[PDB]
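Below you'll find the structure, written out as structure tokens, and then a few comments.
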Amino acid sequence: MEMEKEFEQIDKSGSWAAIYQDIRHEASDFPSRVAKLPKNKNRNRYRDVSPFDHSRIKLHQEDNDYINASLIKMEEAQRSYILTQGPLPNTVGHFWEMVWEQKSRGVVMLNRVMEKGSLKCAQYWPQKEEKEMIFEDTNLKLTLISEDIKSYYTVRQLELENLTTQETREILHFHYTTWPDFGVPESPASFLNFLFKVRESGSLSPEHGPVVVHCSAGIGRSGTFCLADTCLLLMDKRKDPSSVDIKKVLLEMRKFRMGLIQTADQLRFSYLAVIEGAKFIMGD
């Protein structure tokens, strides 16, 4: 079925939970043996969220190459994304090592450091120009260059230096600051505006390594971001845009990382975002 009318049919019939459970039943199951080794327990935020072995990002290190991060490679859309958890106190150095080694231009953050009175990720970037961060375990230096605070999101320019080679690179930090503590946003308008700002920066484009996207576990809000982006790109590429099946796209992405889209409310919100976004692209 098309999307917008499949949407009203699920709303009127109140069957979002049943659609979402079908997705959970059909989703791929692949091994995650490296994630579960004892030496990696303090490298995982949640015991039930792990990267598959076949798609995990490897650090270029001979001691321990493990990080909780996955490469989602979308062949028809010609887009790649790295989805990862919010860094932990003992993985902030690994996180920036990955950004460096994978040649990423942008980092997309969809959570606040504290939510619901608890810490959802480490304070992994500097908050003042004159107070830079040094990660001694991976030999990197990170400096805040500039910051632009808007009503729904903040964009930062960061400089990452590889202290071994003295090479430097500019990284863009796109921080969506207004996702509510409970539930999903009422309108997708600010999320779409945010997606378009990431796109306009070049961070999603083939002349760079894959964008790095995270929330707390790296599967819920993070899944909503890449699912919406990929669905809108396919609608631009194909002769028949109404052929894009958001459930099929989601199952394809779940071949590369488990658990993408965590609730039926996130599934409904993803539909809404693609539907509204397809009107603004045009023709408009």
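Determined by X-ray crystallography, 1.9 Å, according to the entry header.
Including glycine, each Cβ sits where the backbone N, Cα and C put it.
A mutagenesis experiment is reported in Swiss-Prot for this position, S50 to A or D, and the note states: No phosphorylation. Under the three-state DSSP scheme, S50 (mutagenesis position) falls in the coil class.
Under DSSP, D181 (mutagenesis position) is assigned to coil, being neither helix nor strand in the three-state scheme. Quoted from Swiss-Prot, the note attached to the mutagenesis of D181 to A states: Substrate-trapping mutant.
The substrate binding site annotation in Swiss-Prot covers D181, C215, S216, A217, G218, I219, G220, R221, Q262. Note on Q262 (substrate binding site): other Cβ atoms within 10 Å of its Cβ, all shown chains, come to 18. DSSP gives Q262 (substrate binding site) a coil state; it is part of no helix or strand.
Recorded in Swiss-Prot as a mutagenesis result, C215 to S carries the remark: Catalytically inactive mutant; abolishes sulfhydration. The Cβ of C215 (mutagenesis position) lies under 8 Å from the Cβ of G86, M109, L110, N111, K120, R221, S222, each on the same chain and at least six residues away in sequence.
According to Swiss-Prot, the active site, phosphocysteine intermediate annotation covers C215.
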